[PDB]
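Heads up: the structure comes next, in structure tokens.
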Amino acid sequence: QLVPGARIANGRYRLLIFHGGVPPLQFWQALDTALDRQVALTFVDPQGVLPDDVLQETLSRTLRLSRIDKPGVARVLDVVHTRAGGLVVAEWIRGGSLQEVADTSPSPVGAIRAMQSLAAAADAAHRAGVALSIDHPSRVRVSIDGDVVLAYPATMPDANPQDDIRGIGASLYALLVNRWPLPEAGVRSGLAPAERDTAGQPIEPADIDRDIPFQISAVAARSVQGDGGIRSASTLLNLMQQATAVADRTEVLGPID
Amino acid sequence: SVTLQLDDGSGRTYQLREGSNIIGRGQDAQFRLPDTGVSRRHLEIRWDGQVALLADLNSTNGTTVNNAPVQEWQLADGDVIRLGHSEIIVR
Ligand SMILES: [Mn+2]
């Protein structure tokens, strides 16, 4: 019943392009008819299958997130109830989906430099007492200024920090080797599932492409595994930073200018 | 036998192994320095059990030994190597 061309919130938004999501959520790209620009829309439970109090808690926690000002989360412009359960309106992020970018096979260093924005947002968010809910590839876009961003904010009761760490880790795996290493829920993202070892685990990115520096592969690999040492977004952020500095370009020294 | 001592109060040292020993900031350096001004592959020291021969791997910022800029240089006990804002003593 949500389809492209549909008008939402008293004709305020018109749906343009569907970008997936794991149910009960739907991620949409829409037109703000009153302001004549695009916005990101996250529909919470368009069909009304959740208990009211779950819907309530989702919108409450999502506002919590809206009070954070970091590049790695889109601005939440509005949170409303509509003829389609809850709605989270976010600013539109010029760029492309995580999927689109992964398919271009970006450089490992480029990829991990880009991820810091997400990891740092998770850190901030976790400190404010809320999760980002990186639960699906389609949550994430890469902006043309090179930040990986939560484009479709909507934090449900069961979301938690540990799963963000895996999600952010998985987003990195994706950029590295163009696969999603966590199990795929809801609407397929376009990322093929990762290749896996005899032991069950997803194959380490450096073992799929040995041009990937092992420190960078390591951040992805350890983030994504269950019993893996990485336990805070702060730690994750720091490992990424270090990985990045090891491979970054050299600072130039010269005499005074 | 030849040991390089990083002079940053960290007390880290590295003994040369026969053949190529890469010194730099990058991940496959034998002796790695987290100095942003140091190149990922900054210099190479070849060692054959007798002679430690240093060579600047076309680094961004150069390498001096005993306050003089070098390209290729045979090391001696006591030499001071400067790269980026780091210093390595040869002992
Ligand atoms: Mn209009």
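To match Swiss-Prot, the residue numbers of chain B are left as they are there, and the shown ones run 435-525.
Quick check of the header: X-ray crystallography, 2.7 Å.
From the backbone N, Cα and C atoms, a Cβ is placed for every residue, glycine too.
Feature annotation from Swiss-Prot assigns domain 'FHA' to B:455-504; the stated evidence is sequence analysis. Under its mutagenesis entries, Swiss-Prot includes B:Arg459 to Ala with the note: Abolishes phosphorylation by PknB. Strong decrease in affinity for MviN. Quoting Swiss-Prot on the mutagenesis of B:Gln461 to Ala: Does not affect affinity for MviN. Under the heading of mutagenesis, Swiss-Prot lists B:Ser473 to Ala and annotates it as follows: Abolishes phosphorylation by PknB. Experimental mutagenesis at this site is recorded by Swiss-Prot as B:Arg474 to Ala, annotated: Decrease in affinity for MviN.
Secondary structure from DSSP puts B:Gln461 (mutagenesis position) in coil.
Most other Cβ atoms within 10 A: among the mutagenesis positions B:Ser473, B:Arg474, that distinction falls to B:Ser473. Each residue of the domain 'FHA' (B:455-504) gets a DSSP state, and the totals for helix, strand and coil are 0 helix, 20 strand, 30 coil.
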